Amino acid sequence: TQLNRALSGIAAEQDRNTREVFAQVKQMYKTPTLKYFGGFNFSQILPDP
Amino acid sequence: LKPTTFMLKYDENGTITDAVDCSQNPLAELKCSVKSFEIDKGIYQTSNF
Ligand SMILES: *[C@@H]1O[C@H](CO)[C@@H](O[C@@H]2O[C@H](CO)[C@@H](O)[C@H](O)[C@H]2NC(C)=O)[C@H](O)[C@H]1NC(C)=O
Ligand SMILES: *[C@@H]1O[C@H](CO)[C@@H](O[C@@H]2O[C@H](CO)[C@@H](O)[C@H](O)[C@H]2NC(C)=O)[C@H](O)[C@H]1NC(C)=O
């Protein structure tokens, strides 16, 4: 019991760590079509649709 | 009479007031595990299959 409870606790805090870093976004926003914002080419940082 | 496992609640004077058959259904298998008659919403760990 102690073992199972120990590993599940260690495992469950790995999902807490991932949401604490990434999930700071309240709304999903769309990818704009314009990526040369004043010449600033942003095609590499954005996802390729 | 069968060799099963029960959990027994004792009052202030040692009267068995309530019992849970630990092999009845997966709900009652959980109450025997966590030592409670009332269990909060979520996922809890129980025995392996
Ligand atoms: C911004 O950078 C992208 C690369 O991320 C450039 O896109 C490439 O353009 C060349 C020229 O036709 C193509 O052969 C490549 O296939 C393109 N890359 C991709 C991933 O499609 C883009 O040209 C740059 N912007 C400007 C204004 O030069
Ligand atoms: C355990 O037994 C005692 C008796 O010694 C109970 O105390 C009595 O309880 C009744 C009603 O519950 C009261 O009317 C009496 O006045 C109590 N007597 C004394 C001396 O306090 C006690 O209630 C029992 N415990 C439980 C949980 O029922």
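Numbers in chain A track Swiss-Prot; the residues on display, in order, are 743-791.
Heads up, the Cβ atoms here are built off N, Cα and C, so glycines get one too.
As recorded in Swiss-Prot:
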- A:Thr743 to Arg: In strain: Isolate GD03 (VARIANT)
- A:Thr743 to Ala: In strain: Isolate SZ3 (VARIANT)
- A:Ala754 to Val: In strain: Isolate SZ3 (VARIANT)
- A:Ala765 to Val: In strain: Isolate GD03 (VARIANT)
- A:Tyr778 to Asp: In strain: Isolate GD01, Isolate GZ50, Isolate GD03 and Isolate SZ3 (VARIANT)
Where the C-beta lies under 6 angstroms from ligand 1, the matching variant positions among A:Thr743, A:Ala754, A:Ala765, A:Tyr778: A:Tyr778
A:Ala765 (variant position): secondary structure state under DSSP, collapsed to three categories: coil
Using Cα positions only, nearest of the variant positions to A:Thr743 (variant position) (A:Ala754, A:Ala765, A:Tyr778): A:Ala754
Cα separation, A:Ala765 (variant position) to A:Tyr778 (variant position) (Å, whole number): 27
Packing count at A:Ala754 (variant position) (other Cβ atoms within 10 Å of its Cβ): 10
Cα distance (Å, whole number) from A:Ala765 (variant position) to A:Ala754 (variant position): 16
A:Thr743 (variant position) in three-state DSSP notation: coil
